[PDB]
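Right, one structure below, let's go through it.
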Protein chains: 2
Amino acid sequence: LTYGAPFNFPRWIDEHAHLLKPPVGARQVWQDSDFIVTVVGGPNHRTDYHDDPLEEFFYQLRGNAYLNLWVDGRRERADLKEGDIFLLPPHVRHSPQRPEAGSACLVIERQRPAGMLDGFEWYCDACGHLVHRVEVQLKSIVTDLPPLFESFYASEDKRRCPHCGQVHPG
Amino acid sequence: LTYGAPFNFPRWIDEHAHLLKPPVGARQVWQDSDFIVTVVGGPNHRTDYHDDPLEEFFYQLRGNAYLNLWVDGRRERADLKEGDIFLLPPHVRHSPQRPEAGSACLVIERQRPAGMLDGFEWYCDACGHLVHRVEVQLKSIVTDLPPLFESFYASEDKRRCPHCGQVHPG
Ligand SMILES: Nc1c(C(=O)O)ccc(Cl)c1O
Ligand SMILES: Nc1c(C(=O)O)ccc(Cl)c1O
Ligand SMILES: [Fe+2]
Ligand SMILES: [Fe+2]
Ligand SMILES: [Fe+2]
Ligand SMILES: [Fe+2]
């Protein structure tokens, strides 16, 4: 049993509540597994969209959240009300908004193999064009993402929309 | 959204309770997805052991169950008490026992790629030797498993232990 014995999930979540809020936001349950199993808390809003080459499973255990999506070339929104489950197909662009403190969402993903890249994207509030995209070989979510977001926020040119000139707020 | 919108999980389980009991036992949530997401009810006991080449995720939503394992060359048991989660590493032999009516376990697995086979095994109650093993390219759990189990139960030679001569009960 390389990942240990069964354990009570509500108590695990209770015990890690202080990581389930800014600034950490989320905590991985088991390390170095093929299934990446995370609990995500809140509050947290964000402007980036995720392009995951594989499926994502959501089970909104506590509180309510929602996903900003690009569904059919249009800005759409999928609500994760408390008790909801959801399977997200590969490559659907999604931007999770988690407004509530104390919320908890079970999120299950797959380790990406070598050369299968994730994308992180920003779109213009005024004209809906892609403003900036970066692709990454994601090895640890908490380690390799913050500097990416930061370099976007720090660069006016990276936030400048190539279509209408509006500088994304970051 | 090829797999539909988010939906309430407790209500889904309630609605499918009549499939969550003999003879069906279990119901897949979404079809033709990479993540195979199933809810398993009860009662059900069984004698076969599963050799899954990939990881298995368990979240025991309702009631209690347990897994007979072969952990370190010894018969062992992992309890799934109500509220427990658990990640099973690849190739750990497991035989789920689900004694309680009305229980519900969320089980998440991966679609096996071509040429990655599952194994189903029986061991002798008297000497612990492998009695019989079959490997299968598992494409649909409910379709390709019952005839396998049945052909084991129907054959005295298949149930005859090659080490001590005892005929497995089936
Ligand atoms: N969808 C998420 C979320 C989320 O939904 O907020 C947090 C962390 C990770 Cl790794 C995700 O894939
Ligand atoms: N572990 C299981 C179970 C179980 O735990 O009873 C039922 C169906 C499937 Cl497809 C599984 O992988
Ligand atoms: Fe994601
Ligand atoms: Fe623009
Ligand atoms: Fe299994
Ligand atoms: Fe034997």
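Chain A residue numbers are taken from Swiss-Prot; in order, the displayed residues are 2-171.
Determined by X-ray crystallography, 2.1 Å, according to the entry header.
Each Cβ is built from the backbone N, Cα and C atoms, and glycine gets one as well.
Pulled from Swiss-Prot:
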- A:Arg47: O2 binding site (BINDING)
- A:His51, A:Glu57, A:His95: Fe cation 1 binding site (BINDING)
- A:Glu57, A:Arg99, A:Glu110: substrate binding site (BINDING)
- A:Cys125, A:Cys128, A:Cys162, A:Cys165: Fe cation 2 binding site (BINDING)
- A:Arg47 to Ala: Increases KM for 3-hydroxyanthranilate 7-fold. Decreases activity 1000-fold (MUTAGEN)
- A:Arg99 to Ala: Increases KM for 3-hydroxyanthranilate 40-fold. Decreases activity 5000-fold (MUTAGEN)
- A:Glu110 to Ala: Decreases KM for 3-hydroxyanthranilate 2-fold. Decreases activity 2000-fold (MUTAGEN)
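Residue with the densest Cβ environment among the binding-site residues A:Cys125, A:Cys128, A:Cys165: A:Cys125, by other Cβ atoms within 10 Å. In the three-state DSSP scheme, A:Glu57 (Fe cation 1 binding site) falls into the strand class. Cα proximity to A:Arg47 (mutagenesis position) (within 10 Å) is found for the following recorded positions from A:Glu57, A:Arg99, A:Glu110, A:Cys128, A:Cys165: A:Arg99. In the three-state DSSP assignment, the secondary structure recorded for A:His51 (Fe cation 1 binding site) is strand.
A:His51 (Fe cation 1 binding site) and A:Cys165 (Fe cation 2 binding site) are 23 Å apart (CA-CA, integer value). Distance from the CA of A:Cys125 (Fe cation 2 binding site) to the CA of A:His95 (Fe cation 1 binding site) is 15 Å. With the fewest other Cβ atoms inside 10 Å of its Cβ, the least crowded of the mutagenesis positions A:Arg47, A:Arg99 in this structure is A:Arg47. Closest to A:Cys162 (Fe cation 2 binding site) in space, going by CA atoms and restricting to the recorded positions A:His51, A:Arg99, A:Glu110, is A:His51.
Listed in sequence order, the residues A:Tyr50, A:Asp52, A:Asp53, A:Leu68, A:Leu89, A:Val93, A:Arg94, A:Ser96, A:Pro97 complete the 8 Å Cβ shell around the Fe cation 1 site centroid, once A:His51, A:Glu57, A:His95 themselves are left out. Across the structure, A:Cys125 (Fe cation 2 binding site) and A:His51 (Fe cation 1 binding site) are spaced 15 Å apart at their Cα atoms. Here the C-alpha separation of A:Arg99 (mutagenesis position) and A:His51 (Fe cation 1 binding site) works out to 15 Å. Here is what falls inside 10 Å of the CA of A:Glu110 (mutagenesis position) among the binding-site residues A:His51, A:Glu57, A:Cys128: A:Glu57.
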